[PDB]
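Chemist: Pasting a structure below so you can have a look.
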Protein chains: 2
Amino acid sequence: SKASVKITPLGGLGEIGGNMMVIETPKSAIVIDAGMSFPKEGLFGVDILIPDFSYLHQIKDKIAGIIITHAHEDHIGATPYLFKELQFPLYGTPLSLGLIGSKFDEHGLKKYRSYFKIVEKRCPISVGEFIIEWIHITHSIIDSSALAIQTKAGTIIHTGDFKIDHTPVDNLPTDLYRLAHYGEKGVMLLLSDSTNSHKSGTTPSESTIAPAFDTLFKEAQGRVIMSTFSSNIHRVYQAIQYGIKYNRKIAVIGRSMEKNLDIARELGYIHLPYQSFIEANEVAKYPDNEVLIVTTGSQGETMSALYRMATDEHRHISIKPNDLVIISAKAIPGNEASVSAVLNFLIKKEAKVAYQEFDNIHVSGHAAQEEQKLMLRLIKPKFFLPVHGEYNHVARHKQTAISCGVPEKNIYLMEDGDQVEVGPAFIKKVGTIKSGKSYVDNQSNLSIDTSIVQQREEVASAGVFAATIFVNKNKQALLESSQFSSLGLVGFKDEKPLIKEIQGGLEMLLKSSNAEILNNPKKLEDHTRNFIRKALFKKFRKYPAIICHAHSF
Amino acid sequence: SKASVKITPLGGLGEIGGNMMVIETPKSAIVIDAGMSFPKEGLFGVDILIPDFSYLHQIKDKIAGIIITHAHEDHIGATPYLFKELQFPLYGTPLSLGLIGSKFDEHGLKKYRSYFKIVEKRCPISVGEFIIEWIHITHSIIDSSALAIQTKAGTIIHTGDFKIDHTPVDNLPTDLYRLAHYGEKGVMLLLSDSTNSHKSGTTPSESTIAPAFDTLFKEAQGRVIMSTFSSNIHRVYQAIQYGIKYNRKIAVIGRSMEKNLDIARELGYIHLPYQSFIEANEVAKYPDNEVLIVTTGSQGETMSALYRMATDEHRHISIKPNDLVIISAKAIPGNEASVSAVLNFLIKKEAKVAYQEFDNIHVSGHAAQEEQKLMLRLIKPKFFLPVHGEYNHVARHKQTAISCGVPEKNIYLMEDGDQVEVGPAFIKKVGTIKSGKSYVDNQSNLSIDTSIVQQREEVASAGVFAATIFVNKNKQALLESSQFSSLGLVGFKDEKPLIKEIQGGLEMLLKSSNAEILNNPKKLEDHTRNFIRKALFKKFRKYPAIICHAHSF
């Protein structure tokens, strides 16, 4: 009857990152964004997670394209890999589409590059039975945008990643007029950031950071090091601008930085004298006070480089006591241990460290309660649904919305995989769809089901002991010396006896075993598993994986 | 010539917890404290670490006893297990000695219980060539103390764990006069807390917490849950006092809580009507608003209970939407992930949660910069050496000491295992001693070298594939069907072929193998390892552990 849509999301509900939405209307289908989720972060790298793709293959014939709301790795990460399975027009932003093409070429998905479809800011883009608009909106990232969707069913808003910086370094303030206009006409659906719903007071503008660089650089007497990730372009821009202001040549380490710099500079978003850029191998040729280094590893890796620098195998840079190191890695909770370790190792090198001002403690990069309320009033929407956060954060954001006078019955909290049917004046849950994650190794760059590592680590608890006994079916006992191996059981020097005790018990059982059980590998494997379970219960209270091999040679 | 001592520490320098010092003088030796170090904390439990004991066995004939500065698990943890190797008089505090005896009986070390030697507060205790005094000093813990050591070489101060609470619930203010008196006579050596050297402003007094319980309990309409660890006696005391003030029966879950309660109540430190205490199984008989539950697991375990309560197998408590849950686990960095997970699962149960006021964010329990400076002025010591913290924290504390006018040349930063010779007016490093950690399983309660799990997890990276081939020395090939097993390699349904491809290559090599290499297991194992290395390099760029077994049946 009345026009309606079916918006069921694939990522973002249950973890920072890995955001991906799929709006499904009658004979209509659009994709909003495809990020990566980073649960942990260690001394050598990060956890690599890409959203499952099973649902996409179900309704392939309907999806009218991919809609990307960032030139940033956290939100386009699966786009390149996704094309190793399916292809769809990529209607995005010129800068956002570029970096995405770099990702795909790295993923070997040039097919999907032809799908590139530049959407103009403040300019609508007719996507099948839908109209799309990219509303500039301030954020850390050099470029960004939000989506306004017009449909015969109404209008839908996806902001997602936005902090309302009154004075951004790029002084390109959000074009609030359009958002207010959409509110004035009447906005059906709203998707808004919910990350920092636990904090109060508006987040500080990046310009609050400028003084930090200025003061630190005036007092710096030696080399300056900077550590971040491949997609914090604004921060590195500020850093290099100050360095040239302080006559420090820039050394860019990590090919991701180099490609981002070249793409942006060619795109003209910034101005940079190429001669001012240097290699790490040339640092020894320059004075310390003229040396500013930029460091990043693979996609998502920042402090693997730092740790190897503290371990001194970087073979391009030697940490010195007169150095000043500025640390800003992706401040996702649970990485404090790695930061502390590297910090201690650096102080052992007698290096001054600056980390207070760039992590989430000062600048989280996502709206606080006041900013969310300001957006909510700007919109005056009928239906509010939080995305890009955990269940608690969306709960708090919904509470804040209640404080703004939004009727409860138009607010829902999603769980990944869910479907929600939304109409002109109706909204309800209809079912769940299968959502999941997949690992990718930064070296191989292939998708691996989580099942393999899951079982690997599940059996990692408790030991793994395998044995092979060459027994004669006519003797019901081992005829040739059995070979045994163990991993995680006990120290070899101290395990030689213990495992060997269970060994004698087992080979005795053979001396008078059951011929049928001995001749049938299944019975031997079951008996070995039972014996291993009993031994592990006696020793450590576990039941380790036991591999048994029977031969009739 | 001049009197001097040799203080080389065994634990505390490099991690929160696991503090243990050994002062070594001519024909003199004393032990200060033996804690446990907790690097991580998960959904099912904690990491279990006990300091190495190798050095103790070297100078056994000199040590005059064990000196314990807490009735608290974080500082006496290795004492019970240590006695499974060596025995020494335990001169401690009556309450501190009790709990320690409980730990030893759990460890089956009753031998060391006879060594129990009660030291009187404000009363000196002659320990061989040394004089010892237990100076009450405020802290979270119901009881505590610091050590004043008089010697012919001078005086040594160990405070260690102390926050200067002006108004503690127990209103037993630190007896500063003695500390000032020792400063007045002239204090040689000072060992002081250094945990929170990164923070400014004095830590809030536990009394700041009272209002929280009062207000929350006035508004509570349902059951109240409380989650902590076995040794936060003061907090549970406040909680139960308020609950009786609000007519809530107390259910103590975790035998550690029950034993601590019985020991303290028998010791008369507190007053408690036994009839007011209840079991969890009886909660269903009482109204929700009369129900307050206390939860703790094994030593160091707090949220394993919480997680099973969210998973609903606690089979004594069912979480309800009207419940109010107060969470205070040992807030060591890196547990935020578990807290977040449990919090989301609880909100899925629609439960109100209170966690802001009890973690390290409000009350870290260890002195801040102002408190350290106040101690430093109270002492006016000649030699300052920070303990109970990481290298960065001790560095910051030493900086603060510099700000207090302490000459640098009397401040050192230790690394675990080091020896430092300290005289009347001399101090220097002399060498290093072997320091290390050992795991203990909370179920078995035995000491395990870290080597076993270290190799277990080192080989956990990459797969583990073993094979056994029954070959004839006269054929240089397998004569009986070879048996293969793999763990972590690939999914069985998808690994059957791949592993089987490498299998055919290998059994072909047999068809025309080297008889001597085939007959000699070493050559077969080397060839199998090389083949596995090549295959893993081709597939995932790894070199997995390969186990080869050769038979001549």
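Chain B uses Swiss-Prot numbers throughout; the residues present, in order, are 139-691.
Method on record in the header is electron microscopy, 4.1 Å.
Placed from the backbone N, Cα and C atoms, the Cβ positions cover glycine too.
Dumping what Swiss-Prot says about this protein:
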- B:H208, B:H210, B:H277, B:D299: Zn(2+) 1 binding site (BINDING)
- B:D212, B:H213, B:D299, B:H526: Zn(2+) 2 binding site (BINDING)
- B:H500, B:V501, B:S502, B:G503, B:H504: substrate binding site (BINDING)
- B:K140 to A: Altered cell morphology, but no significant cell lysis (MUTAGEN)
- B:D299 to A: Loss of catalytic activity (MUTAGEN)
- B:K323 to A: No effect on cell morphology (MUTAGEN)
- B:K337 to A: Altered cell morphology and significant cell lysis and cellular debris (MUTAGEN)
- B:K511 to A: Altered cell morphology and significant cell lysis and cellular debris (MUTAGEN)
- B:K611 to A: No effect on homooligomerization (MUTAGEN)
- B:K634 to A: No effect on homooligomerization. Slight effect on cell morphology (MUTAGEN)
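Tell me about the setting of these features in this model.
Modeler: Proximity of B:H210 (Zn(2+) 1 binding site) to non-local residues of its own chain (separation of 6 or more, Cβ distance below 8 Å) is seen for B:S234, B:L237, B:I279, B:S282, B:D299, B:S369, given in sequence order. Secondary structure at B:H210 (Zn(2+) 1 binding site), taken from DSSP and collapsed to helix, strand or coil, is coil.
The Cβ neighbour count for B:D212 (Zn(2+) 2 binding site), using a 10 Å radius over every protein chain in view, is 23.
Other Cβ atoms within 10 Å of the Cβ of B:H504 (substrate binding site), summed over all protein chains shown, number 25.
Applying an 8 A CB threshold to same-chain residues 6+ apart, the list for B:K140 (mutagenesis position) reads B:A291, B:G561, B:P562, B:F564. DSSP classifies B:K140 (mutagenesis position) as coil under the three-state reduction.
B:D299 (mutagenesis position) carries neither a helix nor a strand DSSP state and counts as coil.
The Cβ of B:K323 (mutagenesis position) lies under 8 Å from the Cβ of B:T293, each of these being in the same chain and 6 or more residues away along the sequence.
When Cβ atoms from all protein chains are considered, those within 10 Å of B:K337 (mutagenesis position) total 17, not counting its own.
Annotation note: B:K511 (mutagenesis position) sits in a helical segment as assigned by DSSP.
A 10 Å cutoff on Cβ-Cβ distances gives B:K611 (mutagenesis position) a total of 13 other Cβ atoms nearby, all chains included.
Non-local neighbourhood of B:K634 (mutagenesis position): empty, since no residue in the same chain at least six residues away has a C-beta under 8 Å from its C-beta. Classification of B:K634 (mutagenesis position) by DSSP places it within a helix.
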Chemist: Measuring C-alpha to C-alpha, could you say which of the recorded positions B:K337, B:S502, B:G503, B:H504 are within 10 Å of B:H277 (Zn(2+) 1 binding site)?
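Modeler: So far as Cα distances go, the recorded positions lying within 10 Å of B:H277 (Zn(2+) 1 binding site) are B:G503, B:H504.
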Chemist: If you measure B:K511 (mutagenesis position) to B:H500 (substrate binding site) at Cα, how many Å is it?
Modeler: 20
Chemist: In the same chain, outside B:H208, B:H210, B:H277, B:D299, whose C-beta lies within 8 angstroms of the Cβ mean position for the Zn(2+) 1 site?
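Modeler: Apart from B:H208, B:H210, B:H277, B:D299, the close residues are B:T207, B:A209, B:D212, B:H213, B:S278, B:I279, B:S282, B:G298, B:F300.
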Chemist: Provide the number of Cβ atoms within 10 Å of the Cβ of B:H213 (Zn(2+) 2 binding site), excluding the reference atom itself.
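Modeler: The answer is 29.
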Chemist: C-alpha of B:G503 (substrate binding site) to C-alpha of B:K337 (mutagenesis position): distance in Å?
Modeler: 12
Chemist: Within 8 Å of the Cβ centre of B:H500, B:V501, B:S502, B:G503, B:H504, which other residues of the chain have their Cβ, at the recorded substrate site?
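Modeler: Filtered neighbour residues, in order: B:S278, B:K301, B:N334, B:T341, B:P342, B:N498.
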Chemist: Which of these binding-site residues is closest to B:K337 (mutagenesis position) if you go by CA atoms: B:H208, B:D212, B:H213, B:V501?
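Modeler: So, of the listed binding-site residues, the one sitting closest to B:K337 (mutagenesis position) is B:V501.
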Chemist: Hey, does DSSP put B:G503 (substrate binding site) in a helix, a strand, or just coil?
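Modeler: B:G503 (substrate binding site) sits in coil per DSSP, no helix or strand.
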Chemist: Calculate the distance in Å between the alpha carbons (Cα) of B:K611 (mutagenesis position) and B:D212 (Zn(2+) 2 binding site), and round it to a whole number.
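Modeler: Rounded to a whole number, the Cα-Cα distance is 61 Å.
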Chemist: Show, in sequence order, which residues other than B:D212, B:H213, B:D299, B:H526 on the same chain lie with their Cβ within 8 Å of the centre of the Cβ atoms of the Zn(2+) 2 site.
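Modeler: So the extra residues in range turn out to be B:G150, B:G155, B:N157, B:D171, B:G173, B:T207, B:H208, B:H210, B:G298.
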Chemist: Are there any residues in the same chain, six or more apart in sequence, whose C-beta is under 8 angstroms from the C-beta of B:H500 (substrate binding site), and if so which?
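Modeler: Those within reach of B:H500 (substrate binding site), by Cβ under 8 Å and sequence separation of 6 or more, are B:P342, B:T346, B:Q494.
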